[PDB]
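Just below is one structure, and these are the notes that go with it.
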Amino acid sequence: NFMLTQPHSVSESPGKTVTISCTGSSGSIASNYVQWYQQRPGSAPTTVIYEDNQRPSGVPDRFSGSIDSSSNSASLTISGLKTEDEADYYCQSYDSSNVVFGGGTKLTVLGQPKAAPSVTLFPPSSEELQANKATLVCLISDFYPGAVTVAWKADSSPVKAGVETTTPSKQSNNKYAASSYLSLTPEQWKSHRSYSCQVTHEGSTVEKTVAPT
Amino acid sequence: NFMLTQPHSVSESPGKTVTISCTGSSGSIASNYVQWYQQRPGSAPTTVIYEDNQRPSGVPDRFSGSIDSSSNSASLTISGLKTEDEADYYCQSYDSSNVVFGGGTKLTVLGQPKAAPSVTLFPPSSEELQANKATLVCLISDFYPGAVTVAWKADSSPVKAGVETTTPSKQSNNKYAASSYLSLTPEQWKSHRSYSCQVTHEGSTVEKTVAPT
Amino acid sequence: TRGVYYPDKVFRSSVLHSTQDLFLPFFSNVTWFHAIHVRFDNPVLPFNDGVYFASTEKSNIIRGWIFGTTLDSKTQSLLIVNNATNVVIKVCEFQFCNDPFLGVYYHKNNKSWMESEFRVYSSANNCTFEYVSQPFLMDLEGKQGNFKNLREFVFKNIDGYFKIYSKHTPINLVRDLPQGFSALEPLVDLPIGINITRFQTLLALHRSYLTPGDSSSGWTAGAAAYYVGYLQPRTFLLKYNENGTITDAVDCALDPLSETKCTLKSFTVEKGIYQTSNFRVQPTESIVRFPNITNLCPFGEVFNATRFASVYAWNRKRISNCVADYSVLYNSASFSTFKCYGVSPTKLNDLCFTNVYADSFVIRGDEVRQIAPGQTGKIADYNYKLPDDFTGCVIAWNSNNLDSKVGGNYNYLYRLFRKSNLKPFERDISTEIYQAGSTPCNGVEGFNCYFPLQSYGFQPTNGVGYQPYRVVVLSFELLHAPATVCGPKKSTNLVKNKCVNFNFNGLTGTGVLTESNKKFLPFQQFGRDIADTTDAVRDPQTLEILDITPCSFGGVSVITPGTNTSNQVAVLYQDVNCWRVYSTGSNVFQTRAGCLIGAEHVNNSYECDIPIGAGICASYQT
Amino acid sequence: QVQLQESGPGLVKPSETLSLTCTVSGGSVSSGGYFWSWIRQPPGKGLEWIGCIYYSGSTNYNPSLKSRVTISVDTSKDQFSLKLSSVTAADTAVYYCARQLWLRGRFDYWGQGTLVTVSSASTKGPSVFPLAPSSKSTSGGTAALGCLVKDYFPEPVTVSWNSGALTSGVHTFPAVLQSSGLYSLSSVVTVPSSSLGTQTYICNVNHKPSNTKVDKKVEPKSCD
Ligand SMILES: *[C@@H]1O[C@H](CO)[C@@H](O)[C@H](O)[C@H]1NC(C)=O
């Protein structure tokens, strides 16, 4: 059995070299070839180093590589890191008429403005009233640290059942976006006097309240 | 996702030294110690080296162990090999709420003269006639090496259907034993004039024949 | 050569293994009991450690025995009666009679024997263990001939486990106990779990028409005899053959001839000079003594502190005046590193230390592997260096629920740069800017001048190699001082003027405990003589000084002229000026090398065959 | 000292419940705070660790075989057992029970290797076939005779000559797979030809799983 072993996650400061090693289990690494791939999230992996020393067109010169057959391990040396280099890395092989891949090394690369956590809310309109559902939406945008402490505060007690939230994701303008939804019955939404979504951000809590009108 | 990798089979000439390496996959090897075991075939494994290099009572001084955190591997060194050292070798370490093991390094070591292939046969006696079975047994004992070819021969044509043979196994007096069985119906056993089991050993074919009497 | 059994269930073949168990001393003066009609002697014998029951049977006389403490329905007692139908073993508070017996009646009209009287116990109130064997039929006949069967039994009562070894050997001797060797094997283990100190034999009573009178006088006693031995704990050698049965045994306390085989670990002794021991008493009990400060050690707070100090300034806490229960330390199943150099974690419950030091800091995954004694890096060289002879070990575990917040926890600072290698067990707190070139760096932070302390990036979504791991370093010190911190082991009572092996504050030895008038300074704990052996014991439970008297102190030379050649040996005492000798003997001769017994002296001068010393020679003549 | 002896059937049906009971004698399960564990190993492959237990109810299991093992400690009987559910065809292995002196320490004392095989076929009784010697069965001044064991499954039979009185020249051949599922072996002995019709050689074949003990005599072949 031939399996390739690499570290799960290797991170380093930008501007300095980093070494990623891919080690075979039983068979030798000098036999056949190893191919390096860089997989950006949400996209197909692209070839970076092929035939253990060669780079395809469209790949920068920083991606160097060497083979240590005595240590039974491969290598992929990256110098002068960048934000675009933050992606998963894989090593290929061919033994016993079988292509064998690796676990995947996750390389994370190591001034951001403090944006005000704008809060937006939307009461359930009349469209869902005849559909026997009611959904309250909390909208959080333009925040540098992750605004995940979301509390659905009603007129009497905070609401926890039927509460779902979204993990922060990167925005276009170097920021983060998140959302929270509260699924309720139309009788429950109409019975309570008001609904407010309290989101705690860096200590401060910006709360927007809505009422059934 | 921690596993231990060792070579599947390492052999060496007697009188010299041999090094067996056990390498961890993801975690370090400098933590949670290591244990070495030797499993004689057909018996429970016994501890040989525990801790870094500690040895239990009843283990010879030749078994030396060492660790290497930089190479992420554990090494067991045997010097002055012997016949009794031919067994499977294992490396054992501890992880979070689980104990890990290895694939098992099979150590092979290494006089024996030629032996005359004595051949014995036994026709089906009267006990199996009423049981509607008939078995012809070929005996091959005291032969060297353990590689013989059994060719059952009837009065007309050689017999291949219903032919089963035993792989050679070590005898008490430093030799090998084997057997071959031919399951037949009582009707076809009495119809044929005679049955002979031809076994070719070191080129020579010693044949003994039996008849239904 | 009798009473030898298998003390362990481990199979041994062609290997002589020394055993220390309850064994029958060789040529012991065992008590003899006779029961001839012509003497129904049924006494109560003490049960010190073990009784070897030797008895020969020809008419099925002896049936069983009564085991207990008081045998008056006040303590738990064990009943063993072998009737003519089944075997009854019960553990109840039986009210045994003064003279228990089993009555068997004989009929003149028909030649048959049938037990009729069952007078053993009055009543039983509470029963714990009951054993009933399969039914069987015994003829129970009387024989006018000599003895035919011999029954040997070994009784042992250790930690509540009753192990009985039996063996049937046919003999034809009339009255004397047969010689030779026999091997005894276990057949059943009885978990009675009671204390037995007294026992009485239970025989069978026969009645017929030839014994007129009442019930108390109209009876006859069968021809039987039995012997009661004692199991003194002595070291022995047992010869385990290829069949697993002991064919012969070697004593080590009967004679100097026996002890010569004991030291050489062989059944054949050739000619030479051997030094086994002086007059030696085998140990019987065992004692352990530890300080009795039954207080839990505070390392449960160090492993669960609300916050941990940084790397360049690691907090160290002294642990003392408590018992260190390590069973909650190496069995937590939540840590990540327990490579303990030097001592072993299994021996941490036995060893005693002067003081325990527990360092603590927080380190990343990549640097938790370089806190071994001999290693290098940016942590072992600049931040925390262990000595090459370090005792104890580090303990690390994942800290993600604590010490991991979003945005990075930059509270900790490790020493990235330092002027020189760090000494072992040295803490460096210095914030002076390190320079590299020849440019002055008087407090500036320009080029070639960096802050020696570098912060750490600890994020909840960081890599596993950069996750913050809470590291606590236990260090043990062994100094010439009383051990205020010990394992959770307890301490038994203290015995005096008896050859008893001892366990004093982690020091284990065999000797005789005697009072010492020497004044001992409080700084020291153990006293060593010129011979570099243990002489003084602090005994922290009572804090009194005891002198360790060796069980064997003199020099004994055994002049053995072979084993098959002759069975007569001579004992030479080097420290005796001819008493503390094995035996007085005869032909006592005093030489320049010491006192020699068991050998004759002549005025002639022959060739030196077996040298003795200082020109003295001895030989085996007619 | 202390030793571990395993028990339990070696024949398990696939997708069923496995019950193995390791009994410890000569010691105490609760006393000492020792960790009792189970270790298995496929034939010709590496050792696999199943699970570990304490003297209390705390249990640790391997992540690969989780939600399938339930080990318990019976202090009254001084034994610890194992319960495997949904047994697959790859579970055929030698199972071991081993005491641990320390949680992450050596498995210092091991039990004897018991064979557990996963097969749908039930245990069948062996057929002991005597092998009658004749003139054609002798090669020189010595004669050969034996007993043939055929149509048995799955654990090899303990074959002894004259209740173990004859050991010299006895060659117990290892069993092999038959044409259809079953197994068969043989155990013969070389004897002088002058003791053919004078000394009666009786083979003793005992089958542990089928509880069958067949005593068969061997006689010289008679022409009919
Ligand atoms: C620390 O606290 C946890 C939870 O209360 C406990 O399980 C653990 O035993 C404690 N550590 C020590 C050393 O007692």
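For chain C, we keep the numbers from Swiss-Prot: what you see runs 33-70, 78-617, 633-676, in order.
Recorded method is electron microscopy, 3.7 Å.
Heads up, the Cβ atoms here are built off N, Cα and C, so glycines get one too.
Over in Swiss-Prot, the protein carries these features:
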VARIANT   C:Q52 to H  In strain: Omicron/EG.5.1
VARIANT   C:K147 to E  In strain: Omicron/BA.2.75
MUTAGEN   C:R190 to K  Partial loss of biliverdin affinity
MUTAGEN   C:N234 to Q  Increased resistance to neutralizing antibodies
DOMAIN    C:334-527  domain 'BetaCoV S1-CTD'
VARIANT   C:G339 to D  In strain: Omicron/BA.1, Omicron/BA.2, Omicron/BA.2.12.1, Omicron/BA.4, Omicron/BA.5, Omicron/BQ.1.1
VARIANT   C:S371 to F  In strain: Omicron/BA.2, Omicron/BA.2.12.1, Omicron/BA.2.75, Omicron/BA.4, Omicron/BA.5, Omicron/BQ.1.1, Omicron/XBB.1.5, Omicron/EG.5.1
VARIANT   C:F456 to L  In strain: Omicron/EG.5.1
MUTAGEN   C:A475 to V  Increased resistance to neutralizing antibodies
MUTAGEN   C:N501 to T  Reduced host ACE2-binding affinity in vitro
VARIANT   C:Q613 to H  In strain: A23.1
MUTAGEN   C:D614 to G  Increase of pseudotyped VSV particle production ex vivo. Increase of viral load in hamster upper respiratory tract. Produces more infectious particles when cultured in primary human epithelial cells; increases replication and transmissibility in hamsters and ferrets
MUTAGEN   C:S673 to A  No effect on O-glycosylation by host GALNT1
MUTAGEN   C:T676 to A  Partial loss of O-glycosylation by host GALNT1
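Annotated features taken from Swiss-Prot, shown on the structure.
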residue	record	Cβ neighbours (10 Å)
C:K147	variant position	8
C:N234	mutagenesis position	12
C:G339	variant position	11
C:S371	variant position	13
C:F456	variant position	15
C:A475	mutagenesis position	11
C:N501	mutagenesis position	21
C:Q613	variant position	16
C:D614	mutagenesis position	12
C:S673	mutagenesis position	13
Task: Fewest other C-beta atoms within 10 angstroms, as judged across C:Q52, C:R190, C:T676, which are the recorded positions - done: C:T676
TODO: Fill in the CA-CA distance, C:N234 (mutagenesis position) to C:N501 (mutagenesis position), as an integer in Å.
DONE: 64
Task: Annotated recorded positions C:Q52, C:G339, C:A475, C:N501, C:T676, filtered by Cβ under 6 Å to ligand 1 - done: C:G339
Open item on the list: Tell me the Cα distance separating C:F456 (variant position) from C:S371 (variant position), rounded to the nearest angstrom.
Closed with: 36
Task: Spatial neighbour of C:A475 (mutagenesis position) that is closest, considering only the recorded positions C:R190, C:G339, C:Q613, C:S673 and their CA atoms - done: C:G339
TODO: Can you grab the distance from C:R190 (mutagenesis position) over to C:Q52 (variant position)? Cα atoms, rounded to a whole Å.
DONE: 25
Open item on the list: Whole-number answer please: how many Å between the C-alpha atoms of C:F456 (variant position) and C:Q52 (variant position)?
Closed with: 61
Open item on the list: Looking at the recorded positions listed here (C:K147, C:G339, C:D614), whose Cα lies nearest to that of C:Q52 (variant position)?
Closed with: C:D614
TODO: Return one of helix, strand or coil for C:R190 (mutagenesis position), based on DSSP.
DONE: strand
Task: C-alpha spacing of C:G339 (variant position) relative to C:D614 (mutagenesis position), in angstrom - done: 56
TODO: Quick one: of the recorded positions C:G339, C:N501, C:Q613, C:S673, C:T676, which has its CA closest to the CA of C:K147 (variant position)?
DONE: C:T676
Task: Where C:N234 (mutagenesis position) sits in the secondary structure, as DSSP reduces it to three classes - done: coil
Task: Euclidean distance between Cα atoms of C:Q613 (variant position) and C:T676 (mutagenesis position), Å - done: 27
Task: Alpha-carbon distance [C:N501 (mutagenesis position); C:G339 (variant position)] in Å - done: 29
TODO: Give the distance between the Cα atoms of C:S673 (mutagenesis position) and C:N501 (mutagenesis position), rounded to the nearest whole Å.
DONE: 87
